[PDB]
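Participant: The structure is given below, and queries will be raised subsequently.
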2 protein chains.
Amino acid sequence: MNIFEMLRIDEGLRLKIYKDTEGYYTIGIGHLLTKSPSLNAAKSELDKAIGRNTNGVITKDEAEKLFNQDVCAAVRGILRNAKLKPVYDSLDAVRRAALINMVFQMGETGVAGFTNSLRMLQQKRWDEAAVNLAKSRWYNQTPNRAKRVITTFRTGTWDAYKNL
Amino acid sequence: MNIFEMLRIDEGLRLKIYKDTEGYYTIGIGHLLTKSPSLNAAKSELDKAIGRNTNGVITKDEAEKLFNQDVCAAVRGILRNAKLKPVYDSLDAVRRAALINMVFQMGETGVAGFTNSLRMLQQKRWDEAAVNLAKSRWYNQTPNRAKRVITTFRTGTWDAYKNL
């Protein structure tokens, strides 16, 4: 278990253009193509992203390539963020992944917004952070994934991904 | 200082197609475009990867998208490699970056062939590893960069990147 396997789980893998929850066009492992409602524009964005005319369908390897861009971009923006960075650098390897997971899902901006849970994490107050995180709109919106992310922060283990 | 800042120094950032050492067309931060002697070929690879007609020049942001791709690809490849993985998992965060740096530079296969220096690192035999690594053709080919990566494995500090 690592961040790659962990997001693949939380995000899944689709090789055809699909609509996420707010219904925008998406492919691979949670890779947003466009906010434009035109599926002709999503198919042209996609051909652009992948470097070939795909006719709406990609391979596993092409999806993993977008995924590598997205995860490292996630990590890079954590490191360039005044607020996320000292938390991330304080965290152990498993817990860093939990943090990467949240940034991947909701962006560096909304993760930098968790002022008090971030402080609890920075102070190593795992149980308080876990409780505080559970109260968020984020949790209330995707409670299955959030609870799995919060168990990772709480325990520093890969338990919430074992069985499944 | 992290793996991103460390490979930026090590590889530099070139926004225009250049020729690397085995004289292969390259752009961004050590991004290999092609092994065609042709330039319009390398220009057509670049266009494909970036998604616009570049005519051999890119932005910082474009170079960083490719860089993000290459780094996480380097990490995923460590994690999928039966010899690199347990070494990587055993290493602290600084020295992990040293291993990522090697893999970024010469690929997963050629790093997985450092049989005996890999084993020394897994056993925390830092000086012994540092000494063995300095005897490599790799070190002989790019000694400045190699010595800096070997200092990081050795000390697990960022000393070799501090005063450059």
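Just so it is clear, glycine is given a Cβ too, placed from its N, Cα and C backbone atoms.
As listed in Swiss-Prot for this protein:
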ACT_SITE  A:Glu11  active site, proton donor/acceptor
ACT_SITE  A:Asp20  active site, proton donor/acceptor
BINDING   A:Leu32, A:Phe104, A:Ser117, A:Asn132  substrate binding site
MUTAGEN   A:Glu11 to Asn  Loss of 84% of enzymatic activity
MUTAGEN   A:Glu11 to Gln  Complete loss of activity
MUTAGEN   A:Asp20 to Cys  Nearly no effet on specific enzymatic activity
MUTAGEN   A:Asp20 to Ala, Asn, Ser or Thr  Complete loss of enzymatic activity
MUTAGEN   A:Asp20 to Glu or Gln  Loss of 99% of enzymatic activity
MUTAGEN   A:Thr26 to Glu  Complete loss of activity at neutral pH; covalently bound substrate
MUTAGEN   A:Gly30 to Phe  Almost complete loss of enzymatic activity. The enzyme is destabilized by 1.5 kcal/mol
MUTAGEN   A:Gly30 to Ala  Almost complete loss of enzymatic activity
MUTAGEN   A:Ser117 to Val  50-fold decrease in enzymatic activity
MUTAGEN   A:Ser117 to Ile  500-fold decrease in enzymatic activity
MUTAGEN   A:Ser117 to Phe  10-fold decrease in enzymatic activity
Participant: Out of A:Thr26, A:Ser117, A:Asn132, which has the highest number of nearby Cβ atoms, where nearby means within 10 Å of its Cβ, if these are the recorded positions?
Facilitator: A:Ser117
Participant: Across all protein chains in the structure, which of the recorded positions A:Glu11, A:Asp20, A:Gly30, A:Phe104 has the highest Cβ count within 10 Å?
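Facilitator: Max Cβ neighbours within 10 Å, all protein chains included: A:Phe104.
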Participant: Counting only residues 6+ away in sequence within the same chain, which have a CB under 8 Å from the CB of A:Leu32 (substrate binding site)?
Facilitator: A:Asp20, A:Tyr24, A:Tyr25, A:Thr26
Participant: Which whole-number value in Å describes the distance between the Cα atoms of A:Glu11 (mutagenesis position) and A:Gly30 (mutagenesis position)?
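Facilitator: A:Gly30 (mutagenesis position) has its Cα 6 Å from the Cα of A:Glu11 (mutagenesis position).
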Participant: Between A:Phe104 (substrate binding site) and A:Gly30 (mutagenesis position), find the distance joining the two CA atoms and give it rounded to the nearest Å.
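Facilitator: Here the two Cα atoms lie 9 Å apart.
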Participant: Give the helix, strand or coil assignment DSSP yields for A:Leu32 (substrate binding site).
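Facilitator: In the DSSP reduction, A:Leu32 (substrate binding site) maps to strand.
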Participant: When DSSP is mapped onto helix/strand/coil, what comes out for A:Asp20 (mutagenesis position)?
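Facilitator: Going by the DSSP assignment, A:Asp20 (mutagenesis position) belongs to neither helix nor strand, so it counts as coil.
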Participant: List nothing but the largest Cα to Cα distance in Å, as a whole number, among the residues A:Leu32, A:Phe104, A:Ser117, A:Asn132 that the record says bind substrate.
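Facilitator: Largest pairwise Cα separation, rounded: 29 Å.
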Participant: Could you tell me the C-alpha distance between A:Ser117 (mutagenesis position) and A:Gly30 (mutagenesis position) in angstrom, no decimals?
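Facilitator: Answer for this pair: 25 Å between alpha carbons.
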Participant: Between the Cα atoms of A:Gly30 (mutagenesis position) and A:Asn132 (substrate binding site), find the distance and write it as a whole number of Å.
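Facilitator: A Cα-Cα distance of 26 Å.
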